[PDB]
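A short worksheet on the structure shown next.
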Number of protein chains: 4
Amino acid sequence: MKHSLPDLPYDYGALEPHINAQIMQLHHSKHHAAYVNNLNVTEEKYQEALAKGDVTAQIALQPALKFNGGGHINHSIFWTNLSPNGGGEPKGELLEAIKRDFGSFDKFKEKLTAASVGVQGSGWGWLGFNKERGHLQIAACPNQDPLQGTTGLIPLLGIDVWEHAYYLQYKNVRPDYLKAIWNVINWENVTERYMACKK
Amino acid sequence: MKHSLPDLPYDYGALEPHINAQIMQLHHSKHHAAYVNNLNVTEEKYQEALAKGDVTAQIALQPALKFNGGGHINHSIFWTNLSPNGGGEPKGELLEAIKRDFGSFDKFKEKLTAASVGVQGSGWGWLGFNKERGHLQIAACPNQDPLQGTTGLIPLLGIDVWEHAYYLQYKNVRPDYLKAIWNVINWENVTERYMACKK
Amino acid sequence: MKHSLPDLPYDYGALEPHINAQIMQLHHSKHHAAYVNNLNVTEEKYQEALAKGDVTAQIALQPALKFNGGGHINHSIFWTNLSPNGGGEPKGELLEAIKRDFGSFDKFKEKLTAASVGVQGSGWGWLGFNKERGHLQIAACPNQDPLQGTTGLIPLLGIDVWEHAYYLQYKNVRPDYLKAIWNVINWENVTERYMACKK
Amino acid sequence: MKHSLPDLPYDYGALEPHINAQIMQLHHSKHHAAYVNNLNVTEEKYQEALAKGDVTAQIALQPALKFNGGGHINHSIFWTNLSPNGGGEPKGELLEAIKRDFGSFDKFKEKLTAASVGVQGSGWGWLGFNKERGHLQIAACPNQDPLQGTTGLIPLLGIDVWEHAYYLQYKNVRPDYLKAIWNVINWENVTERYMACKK
Ligand SMILES: [K+]
Ligand SMILES: [K+]
Ligand SMILES: [Mn+2]
Ligand SMILES: [Mn+2]
Ligand SMILES: [Mn+2]
Ligand SMILES: [Mn+2]
């Protein structure tokens, strides 16, 4: 049942100037930490409700489990999606897949940027893999709703557009934040997630 | 642990002419039976996912668990809500609480009818008890979303307004079904549920 | 401006034995008629609220407009989707697109059936066209939420899985209804809708 | 159709130290301004769709109209709910109503604080008036969903718990922000809104 806050693979200040160290420290050691804590509490509460066949309690716990469970899933992926050695564009089959499904890398960037700017309220923009169709797909998710659990798409790259992800540095200007984050995307990790489901 | 289809406390034809035996037989014997079976299937797979700490699988199973778990809870209460000896008005504290919160016995029926006719698509109308506030409350819920699990209200009386609850007999005229259902309301059961959560 | 109940292009009994005349008569003559009337009522009140800039009233009217407006759109398409001369397979580009996107003509039916059986509560299964992507796509929509208005997909073929669409004839066994409906699909209409949005 | 950004009845720095001037300036001249701009665009788009009977377009515009329309409604109320002359507790009938419905002012504060901390993602906590029942009621709303348009309750006091409402000053600690805002509540305005619907 027991989930843990993952260590960051880099320094809190490693993504500067694109994402400042203070955001990274708050985002990791507080926001994600809170999701992990509450997930462990909720999962424990669910094991009792399940053991006693309390269907009402199982249903009552669903919002907290999706919110905190999704929060843990989403941020865990997010940290691996970023790197001080990031930026540029991918290559190999992923770049080939991107231009097949979206026309171009720059059209892909436009589509995902538009998806992420367009989130009303809190949420996430995702590049996902539709293993059914065998093609890439852009999706947006509200709040902490995780990509795979709610849509079946396999997450490759996630963009957090909760205001806490950018407000201290970029205030309200979400397009400025989205422009900066392209510089820190860990395309090697994105490629690994893509190749992992192409046996 | 394992859930069971409750037996009906009366014959399938006991509520005629208000709800005919054919509806009662398919409603209990087919619809509810499916919910119980699928709930038991869903619960087992959730215990596997919880044991492995698979949050994605837990979140993916949430719609099936709420639908079939809620379906089981809602219909379980519904059968006890009805009686061939039903109809008329409640007595004691229940009726007095109804006149306190709704003005009159007959104003409550209008509101509970209005809530249930107003359901767009499939759902339920509920008379519930707000334990925090200590008064009665009308609510509608979509599909099989159970009252207590999603709103915290204690269910006292439920009206099924899924089309399968009336279509064979009343076709599209949902108000005709709601007029007939008052004749079979088991007010003794409603009062018992009300008295149960009053200290 | 003012919406109208479309006439059926065939007799109420023209789709027997697959869907009997009694369902067709209540579905067109009662259910759809109600949606059109309530849409026209709702539209007028919205024009009043817009004229006064009453945002609260506009937002309060949104559920009734989507339900009745969607109800009108969905059933309007549905009647043209069916024909006594229907059944079999499509021809030309439509069938080739189906085999491109779904593998085979028969794999598509499985998926479209699976999407429509899977609807929890009332709703619709849709074969749609993704103009942006230029490929076919399967989607399900709840209640009367219309395909294009809520997802952007162009509707080609809709399967009504509201219980009133089948319950009188097929009772609870929704798969029996879905097996019968393939015999009356008007593939010429489906192809026309597909060809309409292809430059 | 034409909505306008209301002038603030006070200086951007008038609520310091409880809400700093920079948050107030960003909140009013950017976040609310954006909602007003997009509301006017959406309403204009809706008048064309309504004039032509384009039901699909009307439904497609509903998310933007509720989001930006609600954003305008919510923030307009919010500004009047705050005052440099605010704080303390209400008196007259409102205080009498609060202790009748919630037991105490301090229990009322606890309930609304808990409702506002509990919002998952972006949203609002509200003290509302149920004119039907004639009693006060606490409600939470997601994103910019406005109270009256979505629940029928009349708004009296709104607490914005979007992260942009507090993050620059209190970072993630929403309980600290909620503690501070009690010092700036304009109870005179809250009382006026309550008395306005008690003829
Ligand atoms: K009976
Ligand atoms: K027919
Ligand atoms: Mn985040
Ligand atoms: Mn039922
Ligand atoms: Mn229908
Ligand atoms: Mn705000």
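We number each residue from 1, going along the chain as drawn.
When the header is checked for method, it gives X-ray crystallography, 2.2 Å.
Cβ coordinates come from backbone N, Cα and C, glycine included.
The Mn(2+) binding site annotation in Swiss-Prot covers B:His27, B:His75, B:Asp160, B:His164, and the record cites experimental evidence as its basis. In the three-state DSSP classification, B:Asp160 (Mn(2+) binding site) falls within a strand.
What Swiss-Prot says about the mutagenesis result for B:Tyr35 to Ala, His, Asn, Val or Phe (Swiss-Prot position 58) is this: Reduced enzyme activity. Remark: B:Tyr35 (mutagenesis position) has B:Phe67, B:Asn68, B:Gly71, B:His72, B:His75, B:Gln144 as non-local neighbours, by Cβ distance under 8 Å and separation of at least 6 in sequence. Mapped onto three states, the DSSP output places B:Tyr35 (mutagenesis position) in helix.
Where Swiss-Prot documents B:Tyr35 to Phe (Swiss-Prot position 58) as a mutagenesis experiment, the accompanying text is: Loss of nitration. Enhanced dityrosine formation on peroxynitrite treatment.
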In sequence order, which residues at least six apart in the same chain have a CB under 8 Å from the CB of B:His164 (Mn(2+) binding site)?
B:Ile23, B:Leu26, B:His27, B:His31
Taking the center of the Cβ atoms of B:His27, B:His75, B:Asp160, B:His164 at the recorded Mn(2+) site, which other residues in this chain have a Cβ no more than 8 Å from that point?
B:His28, B:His31, B:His32, B:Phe78, B:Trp162, B:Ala165
Assigned element (helix, strand, coil) containing B:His75 (Mn(2+) binding site), judged by DSSP:
helix
Are there any residues at least 6 positions away along the chain from B:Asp160 (Mn(2+) binding site) with a Cβ closer than 8 Å to its Cβ? List them or say none.
B:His27, B:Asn74, B:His75, B:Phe78, B:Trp124
Given recorded positions B:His27, B:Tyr35, B:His75, B:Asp160, which are under 8 Å from chain C when comparing Cβ atoms?
none
